[PDB]
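See structure below.
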Amino acid sequence: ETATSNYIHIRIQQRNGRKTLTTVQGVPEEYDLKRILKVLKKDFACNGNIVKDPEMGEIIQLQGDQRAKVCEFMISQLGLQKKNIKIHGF
Amino acid sequence: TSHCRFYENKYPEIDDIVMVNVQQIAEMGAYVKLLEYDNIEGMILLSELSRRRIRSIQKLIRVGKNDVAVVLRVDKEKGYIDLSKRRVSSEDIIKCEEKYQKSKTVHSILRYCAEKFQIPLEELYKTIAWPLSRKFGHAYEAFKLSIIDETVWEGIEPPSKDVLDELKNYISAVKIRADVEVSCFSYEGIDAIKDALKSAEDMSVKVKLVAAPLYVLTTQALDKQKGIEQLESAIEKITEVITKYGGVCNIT
Amino acid sequence: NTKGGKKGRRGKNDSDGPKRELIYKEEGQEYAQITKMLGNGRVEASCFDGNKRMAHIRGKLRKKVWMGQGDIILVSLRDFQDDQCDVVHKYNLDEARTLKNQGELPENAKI
Amino acid sequence: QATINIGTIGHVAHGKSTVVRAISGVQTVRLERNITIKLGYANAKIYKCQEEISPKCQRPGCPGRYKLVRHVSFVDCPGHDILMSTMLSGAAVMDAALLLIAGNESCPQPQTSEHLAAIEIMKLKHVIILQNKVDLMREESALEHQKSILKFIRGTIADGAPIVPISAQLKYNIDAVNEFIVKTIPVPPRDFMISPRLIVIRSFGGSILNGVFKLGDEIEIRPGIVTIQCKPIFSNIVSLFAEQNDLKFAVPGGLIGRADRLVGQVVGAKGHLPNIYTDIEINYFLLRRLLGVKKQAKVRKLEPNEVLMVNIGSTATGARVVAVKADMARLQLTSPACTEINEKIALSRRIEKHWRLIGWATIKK
RNA sequence: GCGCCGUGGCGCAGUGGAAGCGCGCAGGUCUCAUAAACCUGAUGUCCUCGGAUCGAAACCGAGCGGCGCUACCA
Ligand SMILES: [Mg+2]
């Protein structure tokens, strides 16, 4: 048995200019990370960067203010659920 | 006033690994207090503070915080310390940290006694920490040895036995985990297990019930390594004593 | 200061005040929350009525008043067309709150 | 040791477990955020004021230590539309029951019915209906419900199945319930001489039905553990316990004693003659409706190569239909069934994701 | 009940004197402006309560919550 709802944290990270960054915390480690990053890069105008945390956690970077759009994209391309998302900041 | 150096001799040696608590930044670097050797002031000249150019000074070094360091220039006459942070090799760092920790622990030991009775601190230092160091190298090692088997305290006498007793108490029952997984599914299996436990627990510790097949006992340790010898005995009992019952038991 | 100080902002002068009178509804003109701020002067803005619409910036505010996401806005709907509509007046946050309190706009969206 | 096995069937949250708590005191532990999930268990002593629950008459009238009539046991089922498969299972141990309807909710509620007809189907004919939550209703409401009840209890087999309204929350009127259950749920004779046979529904546990076990007998469990085959497990009765008190022997009525593995297994005399079938001959009948859910859609006749839950004894097994005649179908099973006698069974189908009781019959060898 | 996390906010780690890292919010500084880049934070002593010992969040207990073991213990 596996938990259906895990806390995925889409945070506000301050990027160059008045612009921001979609940073994802608490990523499910089941699918290939690099592949997902590549997919994300392809779909938007973003660059994918992964910051590694020991034992559990990987910070996934996507340059820009999308949030909802990103979530929609994730929903469209299988690998991540609908309920797992949380917007953090404002 | 409380003072006196961490090690045996008054003055630091060349290429000695230290840990430095940052006081204030000036021009050369910082007038730091060396926490591996007394509290004598020295400096890290702006060239050997970091391996690479890091621009920021108050994030990689930080005022109030400790830094892994090495002593470069020493002048055995009055008191100067030319110091480095860069010359400390990869790894090595861990060792230095450990040493620092040991030193801190040693320091912690030597103040309670003073508090209890005043009397000159230098004398106290002489009669507790130095002879052992001279014999071996570091006081923490000596302490460890004592803990393992009490013989280093017999060498040089403490001011009173009370202090020694207190130290012993501080050092001291230590809980060691012992898990038993009995392969039983029968109705009268639990009872059998209990019976087995009662023949092994007696004559010397704290048995906790988690499940019918799983039983978790905590064994007491008086001198830290005394708990391993009891565990071994218990294990032996499982293989030798529990044979008349015919209950299959497994150890994790 | 307006946005970013600049050498090239002192040749403008803005006059409206924070303590300005709030504008009410008209005929062929109603209130919208902004769905998503689009490009090239276009903007996707869901009306408080119950129609999706496509909103468009018409002059005036094109450089003077900058806008963001999820804002209460006066939209004069096209009388001849319907799908394309135009933004007339941006409402302040305080202003929006006051409107909400009044109950002039339907209570469905948050500031 | 307890004489008899009384079941407490009924819809969900009508308070079945709560009524068990006003009668015995015992809770089923709970499940603590949900509700009863395993069959709950509890016992009690019934004495009577000639001149009760504890050897004490000085509660009403006066002192003369009430005379002990018997010690009974209950089986708290759950109530949830889906725990159907266990409650079925549980009935196999019952010697009678008590239908807890809720006084403040629409009388024939899905599970209430599902249960009721299960009862009239398996054979549990010694029934007492009970109107529970009357402590939260209008003195009119509880009588009109008594009407709908007195009217349901008509065409059906339920002549004078009395209906004793209670308050399981404030333990009110329970003593007239004890008088009902002291009249109508009589304690069946059981020839001991018979083959020692018993059903299992927990293990960390089960009920005897025919025969009697004694401390230190040699015993086996069927079908037992599997390999794919299924072999019997032998052991010696290390001990016998009812409630918290130990006994040297054990006889029908009551429950006796890892996770609950040998669930749906049975225990008999070592060196005894019982079939461990893989394929079985059921004779059978259907309901005309699917009484249970919260919709009454009419029962489709059995098509072969269909998967159906065969509830036999305490066990709950799944199986596929190889033969479809008038009232004799032949079934192929995943997990073997030890058929101790001739027997009763209960047959279900996955109607809309959740399984549903649809018909019954008799095992045949 | 056991084990770790017990915060100065989240998320990561370390045990006997030294306010531990990454992010976030709150605020500053630098630049005409924002971001990066920088510092300072907030319940003052790192679960609740007190003690042995000057002390400490760390040593010890009674008392709570999340999961790593249990399976409902008549
Ligand atoms: Mg001007």
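Chain B uses Swiss-Prot numbers throughout; the residues present, in order, are 3-174, 181-212, 218-265.
Recorded method for this deposit: electron microscopy, 4.0 Å.
Placement of Cβ uses the backbone N, Cα and C atoms for every residue, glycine included.
Per Swiss-Prot, the features are as follows:
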| type | residues | note |
| --- | --- | --- |
| DOMAIN | B:17-88 | domain 'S1 motif' |
| MUTAGEN | B:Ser52 to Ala | Inhibits derepression of GCN4 expression in amino acid, purine, and glucose-starved cells |
| MUTAGEN | B:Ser52 to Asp | Weakly impairs derepression of GCN4 expression in amino acid-starved cells |
| MUTAGEN | B:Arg64 to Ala | Alters the binding mode to the eIF2B complex; when associated with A-87 |
| MUTAGEN | B:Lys87 to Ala | Alters the binding mode to the eIF2B complex; when associated with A-64 |
| MUTAGEN | B:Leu205 to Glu | Abolishes binding to the eIF2 complex alpha subunit GCD11 |
| MUTAGEN | B:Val220 to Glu | Abolishes binding to the eIF2 complex alpha subunit GCD11. Does not affect its interaction with CDC123 |
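Remark: B:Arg64 (mutagenesis position) has B:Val24 as non-local neighbours, by Cβ distance under 8 Å and separation of at least 6 in sequence.
The separation of B:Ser52 (mutagenesis position) from B:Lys87 (mutagenesis position), Cα to Cα, is 6 Å. Counting in whole angstrom, B:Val220 (mutagenesis position) lies 8 from B:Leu205 (mutagenesis position) by their C-alpha atoms.
Other C-beta atoms found within 10 angstroms of the C-beta of B:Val220 (mutagenesis position) number 16, with every protein chain shown included. In this structure, the C-alpha atom of B:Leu205 (mutagenesis position) lies 60 angstrom from that of B:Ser52 (mutagenesis position).
Non-local neighbourhood of B:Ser52 (mutagenesis position): B:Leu62, B:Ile63, B:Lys87, B:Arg88, each in the same chain, at least six residues away, with C-beta under 8 Å from its C-beta. Assigned with DSSP, the residues of the domain 'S1 motif' (B:17-88) fall into helix, strand and coil as follows: 0 helix, 28 strand, 44 coil.
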